[PDB]
Every structure is written in structure tokens, then in C-alpha cells.
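S.K.: This is the structure, below, for whatever I ask next.
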There are 6 protein chains.
Amino acid sequence: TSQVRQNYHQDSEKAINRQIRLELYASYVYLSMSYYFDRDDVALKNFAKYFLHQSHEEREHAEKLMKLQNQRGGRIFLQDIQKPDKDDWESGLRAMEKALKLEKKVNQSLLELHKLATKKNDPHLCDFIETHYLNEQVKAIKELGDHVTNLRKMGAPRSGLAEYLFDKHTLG
Amino acid sequence: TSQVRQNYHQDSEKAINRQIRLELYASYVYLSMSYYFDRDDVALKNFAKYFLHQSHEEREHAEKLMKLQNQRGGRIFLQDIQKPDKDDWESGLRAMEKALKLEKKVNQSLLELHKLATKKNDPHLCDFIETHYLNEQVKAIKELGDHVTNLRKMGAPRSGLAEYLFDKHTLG
Amino acid sequence: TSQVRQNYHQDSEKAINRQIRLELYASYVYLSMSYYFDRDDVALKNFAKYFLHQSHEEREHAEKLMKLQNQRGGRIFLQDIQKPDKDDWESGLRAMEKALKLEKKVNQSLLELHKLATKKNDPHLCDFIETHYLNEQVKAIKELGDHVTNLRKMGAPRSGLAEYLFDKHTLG
Amino acid sequence: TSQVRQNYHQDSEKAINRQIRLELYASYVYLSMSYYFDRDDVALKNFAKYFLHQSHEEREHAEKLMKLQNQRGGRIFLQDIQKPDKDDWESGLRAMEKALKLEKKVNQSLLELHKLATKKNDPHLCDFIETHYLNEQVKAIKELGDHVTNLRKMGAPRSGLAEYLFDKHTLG
Amino acid sequence: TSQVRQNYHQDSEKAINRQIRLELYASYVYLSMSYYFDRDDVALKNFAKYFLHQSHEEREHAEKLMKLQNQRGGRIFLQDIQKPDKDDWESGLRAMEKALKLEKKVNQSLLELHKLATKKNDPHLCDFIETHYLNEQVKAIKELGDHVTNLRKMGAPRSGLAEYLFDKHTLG
Amino acid sequence: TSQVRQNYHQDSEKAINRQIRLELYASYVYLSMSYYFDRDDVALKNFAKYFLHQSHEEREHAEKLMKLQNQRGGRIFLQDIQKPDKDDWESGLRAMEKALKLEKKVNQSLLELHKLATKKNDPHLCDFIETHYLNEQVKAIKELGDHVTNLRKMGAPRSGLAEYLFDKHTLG
Ligand SMILES: [Cl-]
Ligand SMILES: [Fe+3]
Ligand SMILES: [Fe+3]
Ligand SMILES: [Fe+3]
Ligand SMILES: [Fe+3]
Ligand SMILES: [Fe+3]
Ligand SMILES: [Fe+3]
Ligand SMILES: [Fe+3]
Ligand SMILES: [Mg+2]
Ligand SMILES: [Mg+2]
Ligand SMILES: [Mg+2]
Ligand SMILES: [Mg+2]
Ligand SMILES: [Mg+2]
Ligand SMILES: [Mg+2]
Ligand SMILES: [Mg+2]
Ligand SMILES: [Mg+2]
């Protein structure tokens, strides 16, 4: 047992490892999206920049969990980061819709982790999740919803004009 | 066929996808290493910082390859990123030795890429590898070799004093 | 034989003169395109600026080749610069498509030049072409391909709105 | 007919196209001269710089005429730019004498254009020529005459010392 | 075998040692030239400064190769630096002509080294030579040729006036 | 006989040429030492910097002697510069010990030079040696002796920790 460890259930430790993996997977999905928009036959540079930004943000989310794991005296165990579920993300709209689905899946995982921390009476872990993760997720989900809505109302994905103008005026 | 594609062999395109995966793997190994040194029972903060910087550098190496693949009209295909070979890296000296081994393995892959690019008469790809990768690897390998040497000469890994003092005076 | 000449094959010398002529031709093509967009019945001021900038760049590419010819002791022989293929470049999309074609034609010449320099074991010439020309072409080809893609997806050339909006938000 | 066209005679339009061609030819002559002085066996760097500057100015002279042609609603038609009359310009003095002859030829064409514009009662064209071109030519011709005189009085082109010192003290 | 060494042929190692020696010899030749022009009976202070500058530059060229040798895990082995072939360099012109011959001999050595690196499939070493040495040599050879030409056209070495004025206006 | 030559004995002129050679040899020994410490299997970056600085200082010592030889109307005669006695300098302590031996050998030569200058009643040469050389040698010898002492007292060369810590705290 680590000399620092106090009130840290083994189930919470294991669950924090799994959340690290999910954050690293989200980072990889956004990286994939980014370079899809960088293709010569897609060529939406601000979609590309948006998703790259989100990729680097997810890596930071993973690093903060790795730091937490050590702070609490848990031990990090890593698994493979699986490839994202698509290679070609089809359109600006479809990518935003898949990102929305991703952020809601990551939110679900974090809500399950909070419920576990609550059952194990771990208020430090509860506060960590609330402070650094839950409102970050709500804001992300709201932002992505707003983007999806505007893309649909403008005529995407059938209007390539709509995606071009969105790239310029929202993501630019 | 991409409208930009010119003098870009399918075999070179596949090889660049393999190298992307390898750079992402290297990023992941260094990330693992970094947080091993952040453990309370290891506690070498500048080893941790050093390897986190290397992890962010490798992600940049991968991103630049993704950018190249698109510039030449190839198509990115991402794969699962393998977990690192170790969970516990044993000591500062052992980590630096495994990092040296990793960087030589990445260099060998790049040298094989370059041989392929030469066989396919792709001078743009040869210059890209040379300019951005090969000297970066040579400098990394020399630096890691210097660190291993210092750590051995100081008495690591037996001497925990050695690793402490190297963390402060070389890495900090 | 010039006092400075060393390892510079006569075939290389002639090839450099051919490449000088092609770069001056490319400069003239872009000049032509630029002032087409300046017509009152076309009136896309940022397309005009974009192509004028490209014209001046190609002049610089020509001058650098003339400097190289003298550096290596070869002798410059200029020829008539042929007029561009078109007087009227039809639309912003069609001009971009023709520019893409021209930049791939220029690249193919450069790659043939590099092949010749490789066969003649002229690594200074190889490095010159790699350093100053090949990535410049790859970047120009990628940029033009992105521009074509955007104009197509926006609905050009039929939509004069697409070209107006692209002129403002991409080129301006 | 262009919507902007007013008091602009088809004979003036054609004369403007011929003048564009002549300004581009002059640009090419001076480019040739410049890189002759860059040869290792000539090696007068300030003669080389002087003539490159002049080459770039002539391109600007062409560009301003192209802008004029579109301002008036004429249509630019470009032609082949013929190679200069010499490959080797013999000496600094002989290059300056040829440049003097070129600038008089250019002036004679501009004077013929002015006479046509006068005959066709085109005061805007008359003023454009007078404002932008006629005094620029008078100044160029006077400078070149001054330079030829100096070189002759210093003892060129037999005195390689003459041309060296002129390169330093007048063109430097 | 050094722990850093990878893809570095023993013949390339030995050849890099020999190039270190040639760079140090070039440094010594320029040092000799410099202080010849410092003599009271020669007294061309800017020739003296020019060659001293070139001497210190050659030492830097040697140091960069010694660093390369270590980077690649080769071992430096030094031999005597032979005295330059003259004690009295006769004139400004004759010294520039001998410097031209020296730089072409150093260029030949570097081209032979590149051909060896190519045969041994060592693209890192090829890139090192191209990036740091080959264009440096071309520029040096061109500069020296230009100096020789001007000195000859001005009347050197029989005109001491010519050498004095060159000292002042070119090398000053 | 030089027009500047006054009270300058042929024997003093020859002795100054011998001292030039010796200073150039000292520069070369320190250059060797510097890059021994840059090896991956030695890896003491501040020993390397220290000895490279000393090498550049010795070249300055040689240049100043060359300047003196010309000031007094003597004639410089350069000789082959002998390779250093060792290729592998063994350890930081052993290098500093050999550097101490080298500086005492240079000092002995300067003391012999001064004795000669005194015998020939050359007070200008005596003052030159005193002002520029003798105290420089005394300070070098004392510094090297201090370094050797520290390294021995710390436990070098057995203790690789000692040389590491001296590199950081004294030399860095
Ligand atoms: Cl300490
Ligand atoms: Fe996240
Ligand atoms: Fe990498
Ligand atoms: Fe070009
Ligand atoms: Fe003009
Ligand atoms: Fe050199
Ligand atoms: Fe000394
Ligand atoms: Fe300390
Ligand atoms: Mg709270
Ligand atoms: Mg790195
Ligand atoms: Mg361009
Ligand atoms: Mg190559
Ligand atoms: Mg002019
Ligand atoms: Mg290169
Ligand atoms: Mg010293
Ligand atoms: Mg005294």
C-alpha cells in the first residue's frame, strides 16, 4: 500500500484507470477528425483547427487524471488506445454529431465514476470530478449541440456552402 | 486518386501510416515513463518533466507525418496504439536505457522509410525525412546515451543519491 | 571552362536553362490570370492579388535558378517566353484548376531535373532542388487543390456568389 | 463593349497591348544584363544589382499599363516575349550603351502612342502617358547617358579598373 | 561499439576523421595567408582580415565535424596538421588563386565523402554534408572566383595600385 | 632586412617561430581534450566547454606572436603542428593533470625565450613576454592545480560521481 493512500477504494483506482484510457481515446478521435478536415478534398481548415484543439485538450484531461492517480497513491495501468470508429468522417455536420455522441459517452463514464466515489464515501474524488470534469463536459456538450443545430439550419451536409461559411464565421 | 497526388507510391503511403502509429506509440511510452516518476515512491520531478516533454514532442512528430500524408494526397489510416511494454520502469537509469532503445527502434523505421523513398525515386519524401526526422533522432539518441552514461558513472541504479542528484543538476 | 566549375555536368547546365524558361513562363501565366480578375466584368480583387503575388514568386524562382547557374559556372541562355494558353480564364474555379495543372507540370520538370542530378552524382544540385523547390511545389499544389475543392463545394462556377464569397473569406 | 468604356479608341487599345509587350521585353533585357554581371568571369556585383532593379521597374511599368487597359475597358492580349538580342553583353560600358538604346526605343514607342492618343482626342490617355511614363523615360535616358559618359572618360571598356571603380563609386 | 551508433559505417567514420584534418589544414593555410598580408612589406590590412576570418571559419567547420563524429558514435583520431605549401604568398592575386584551389580541393573531398555516404546508405550523413558543407563550398568558390576576376581585370599582380584599391573597396 | 627591423636578433626571431608552433600545438591538445569529453561514453559537457575555450585562447596566443614577429620585422615560418600525445584522455582528473603538464611545458619555453631576449638586450621583447604571457601562464597553472586538487580530494578518477559533480559545480 502506498504511504500516501487514504480513503481510496481499489474500485475507484481501477475506475480512474479506465477514465484515463477514455480521455486518451477521445484525444485520438479528435486527432482523426482534425486531419480529415485537412484533406485536399475536404479542406475546412478551421474545422481542422477546432478538432486539433479539442484533441490537445483531451490529452490534458488524461494527464490530470494520471496526476490524481498518483496523488491518491493509486497505480496507473495503461491499455491500448483503440483506433477511432471511422476513418472518413463524411462532413462537418457528421463529425460534429459524432463528437456530440463522444462527449455524452465520456460524460456518462464520469457520472458512473462519481456514483462509485459517492458509494465509497470518497468526497475528495467526488470534488475532483465535479470541479475539473463535469461542468467541462456540460459546456462541451452544449457547444457541440449549438454547432450541430446551426449546421442543420444552414442546410448542411448537402450545402457545402453552409459548411464553408460555418468554418469561416463560427470556427474562425 | 487525389487531385494533388504526384510521384507518391502506394507503398510510401502505407509506410507513412505505419510511421504515424510508431510516433504515437513513442508518445505513449514517454507519457507512461513520465507518470512513473511522479509516483510518491519514485518522486523524481525532473525525470517526470523530461519524459512529459518528450511525449509532447512525439505527438508533434506524428502530427507532422499526418500533415505530410495529406500534402501528398495520401490517406490517413490510424490503428490501435499499443500499450507500452512496461508499467513500472524500475529506475531513472533503466528508463533512460529503454528510451534509448525506443529512439533507436524509431530511427531504424525512419531509415527503412527513407530506403523505400529512395527506391521509389521520391526526393520530396527523402528530404522531408532528412530535414525533419533523421537529425532529430541522432540528437535524441546522443542525448539519451549521454544521460545513461552519467547515471552509470554516478553509481545508478544502486545509488538512489545518484538519481536524485542527476534529476537536480542535469534534468532540472 | 569556368574557374569555378566543379562536378557540374553539361546536361545539368542545359536542364537548368530549360527550368529557368519554365519558371518565367509560370510567372507570365499568373500575370495573365491576375489581370483577368481585374477586369470590370470579372471584378474579383483578391483573386487578382493572389495571382499577382504568385507571378512575383515565380519570377523569384527564376532568378534563384539564374544565380545557381552562375554559382556552378554554367552559362545562362534565355529563350522566348511563350504566351499563356488563354487570355480569358473563365472563372475563379477554372483559373485555380489551370494553376493546379501548371504547378503539377512545373513539379514534374523539377522531379526530372532531380533525377538527372542524381544520375550525374551532383548532390549540391539535388540539395538545391530539394531545399528551395520541391516542398514549395508540394505546398502550392496542396493549397490550389484546397481552393478548387472549396469553390466546387460552394457551387462554383455557376454560383457567382460562391466566387464572391471565396474571394472575400479565403483570399481576402 | 465594356460597360466602363468611354472615348477609348480600338487603335489606342491595341497600341496599349503593344506597349505592354515592349515593357515586358525591356524587363527581360535587363534581367539578362543583370545575370551577365553576376558571372564569375565578369563579377561586377553593383552592375548586377543596378540592372535587376531596372528589370523589376520595367515589370511595374507593364503592370501599370495592364491596369490602365482594364480601367478603360480595353482587353489585354499577351504575346510571346522575345529573348534579348545578346547572350553576352561584353562589358559594363557596352551594356550601358545597349540599355540607353533600349530606353530610347521604349521612349519612341511611347511618343508614338501619345501621338495616336492625341489624334483620337483621348486626353485621359495623353495625361496617363505624360504623368507616368514620359518623364520616367527622360530621366532614365539622362542617367544612362551620364553613366556611359563616365565609363568612357574613365577609360572603359579596355580599363577593367575603370569599370571596377565605377561599380563601386557610382553604382554602389 | 558505442551505445549510440546506428547505421554508421566504419569507412564513413574514418573518412570523417580525414575531413576534420583537411578543415584544420585549411584553417592553417588561411592563418598563414593572413599574416603574410600583415607584413610591413606587403601591408594589405583587409586582405589580412579577410583571410583571418576565413581561418576562424575553417576551425568552426572542423569542430562541427568533430561534433558529428561523436553524435554518430564514431571516435575522433587526429593526425599532424601539415604546414601550408608556401611561406610567402607573393601577392593578393596569387593568394586568392591559391585559396580558390584550396576550396576546390576541400570540395572534392566533401563530394567523395558524400559518394561514400550514398554507397553506404547513410542518409543522415548525406544530409549533414549537403546542409552544412556543400553550398558553403559553392559560395566560397564563387566568391573567390569573383575576387580573382576583379584583381586580374584591375591589373594585378603587377599593379600594386590594383591590390591596394581592391583591399579598400572590396575587402574593406 | 625589413625596414622596421631594429634591435631584433636572428636568434630571437627563430625562437618566436618555435613558440608560435608550441602555442598552436597547445591549441590542438585542448581541442582534442574538449571533444573527448563530448563522447557519449564520457559525457561531461562542461569539461568539454572548458577545454574548447582553452583551445581558442591558445590560438589567440599564437596569433599575437605572429603579430609580434611582423611588428619587429621578423619573418614567420610555420611548421607541422604535432598531433596531441593521446587520443583518449582517460578521465577528467587525468585530462586536467595533462593540461597542467602542458602549461608548465609552455611556461618553460616562454622562460627560455625571455632568457634569450635578456641575453640579447631586447627589452621590448622581454616586456612583450612579461605583459602578455608570463602571468597568463602563472594564472593557468594555478587554476589547473586547483582543479586537480579538487578532483583528487573528491575521489576522482575512481568516483565518476566526483567528476560529474565537479563538472556541474566548478566548471558549469
Ligand atoms: Cl550537489
Ligand atoms: Fe475529456
Ligand atoms: Fe519521433
Ligand atoms: Fe516556380
Ligand atoms: Fe519601361
Ligand atoms: Fe571548410
Ligand atoms: Fe599559450
Ligand atoms: Fe549541487
Ligand atoms: Mg465543489
Ligand atoms: Mg524528443
Ligand atoms: Mg506560388
Ligand atoms: Mg539525397
Ligand atoms: Mg529604368
Ligand atoms: Mg536537405
Ligand atoms: Mg588558457
Ligand atoms: Mg625587466
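Quick note: numbers on chain B are straight from Swiss-Prot, i.e. 6-177, in order.
So this one's X-ray crystallography, 1.8 Å, going by the header.
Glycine too: its Cβ is placed from the backbone N, Cα and C atoms.
Reproduced below are the annotations present in Swiss-Prot:
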type    : residues              : note
BINDING : B:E28, B:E63, B:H66   : Fe cation 1 binding site
BINDING : B:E63, B:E108, B:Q142 : Fe cation 2 binding site
MUTAGEN : B:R23 to A            : Abrogates interaction with NCOA4. Fails to localize to punctate lysosomal structures
MUTAGEN : B:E28 to A            : Reduces iron binding and oxidation rate; when associated with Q-87
MUTAGEN : B:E108 to A           : No effect on iron binding but the oxidation rate is severely reduced; when associated with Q-87
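Distances, neighbours, how buried they are, the whole picture for these features please.
M.R.: Shown in sequence order, B:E28, B:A31, B:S32, B:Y138, B:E141 are the residues of the chain, 6+ apart in sequence, with a C-beta less than 8 angstroms from the C-beta of B:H66 (Fe cation 1 binding site). In the three-state DSSP scheme, B:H66 (Fe cation 1 binding site) falls into the helix class.
The Cβ of B:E63 (Fe cation 1 binding site) lies under 8 Å from the Cβ of B:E28, B:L29, B:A31, B:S32, B:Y35, each of which sits 6+ residues away along the same chain.
B:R23 (mutagenesis position) has a Cβ environment of 13 other Cβ atoms inside 10 Å.
DSSP assigns B:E28 (mutagenesis position) to a helix in the three-state reduction. Here the Cβ of B:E28 (mutagenesis position) has 24 other Cβ atoms within 10 Å, regardless of which shown protein chain they belong to.
Every protein chain considered, the tally of other Cβ atoms within 10 Å of the Cβ of B:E108 (mutagenesis position) stands at 25. In the three-state DSSP scheme, B:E108 (mutagenesis position) falls into the helix class.
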S.K.: Identify all same-chain residues not among B:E28, B:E63, B:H66 whose C-beta atom falls within 8 angstroms of the centroid of the Fe cation 1 site's C-beta atoms; report them in sequence order.
M.R.: B:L27, B:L29, B:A31, B:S32, B:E62, B:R64, B:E65, B:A67, B:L70, B:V111
S.K.: Under a criterion of Cβ-Cβ distance under 8 Å and sequence separation of at least 6, what residues of the same chain contact B:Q142 (Fe cation 2 binding site)?
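M.R.: B:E108, B:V111, B:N112, B:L115 - these are the non-local Cβ neighbours of B:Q142 (Fe cation 2 binding site), listed in sequence order.
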S.K.: Would you identify the secondary structure of B:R23 (mutagenesis position) according to DSSP, in three states?
M.R.: helix
S.K.: In the same chain, which residues outside the set B:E63, B:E108, B:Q142 have their CB within 8 A of the centroid of the CB atoms that define the Fe cation 2 site?
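M.R.: Result: B:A31, B:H66, B:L107, B:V111, B:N112, B:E141, B:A145, B:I146.
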